[PDB]
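Engineer: Below: one structure in structure tokens.
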Amino acid sequence: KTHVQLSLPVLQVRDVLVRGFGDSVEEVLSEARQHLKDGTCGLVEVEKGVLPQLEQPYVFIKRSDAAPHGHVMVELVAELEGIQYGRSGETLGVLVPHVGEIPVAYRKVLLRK
């Protein structure tokens, strides 16, 4: 399937134990996709002061269209030193590994895979 329905746990930035996916744009996109498939991916909602508390490269989920079954259609865009790899819509948040942090909410997305 080109798309997969996922329910992503929304984590508070100060709770996150593993603050990124790796060391290159290509590695973080790879790892983010693997964690999304394995159900071990969390989402941090971006506000003032969140991104400096996380590790670059960043992986964003961005709205790819205007929402089947409640699920917003999203795709992945990486960012390293102010350059983005991918082009998409509004940021829904930044992806991080989930290692058992308690979420504040869930975000239903349809991920272009």
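Residue numbering for chain A follows Swiss-Prot; the residues present correspond to positions 11-76, 79-125, in that order.
Looking at the header, which is where the method is noted, we find X-ray crystallography, 1.8 Å.
Heads up, the Cβ atoms here are built off N, Cα and C, so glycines get one too.
Per Swiss-Prot, the features are:
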- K47 to R: In strain: Omicron/XBB.1.5, Omicron/EG.5.1 (VARIANT)
Engineer: Around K47 (variant position), how many other CB atoms lie within 10 A of its CB?
Structural biologist: 13
Engineer: Please report the end-to-end Cα distance in Å across the unmodelled region of 2 residues, from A76 to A79, as a whole number.
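Structural biologist: Spanning 2 unmodelled residues, the Cα-Cα distance equals 6 Å.
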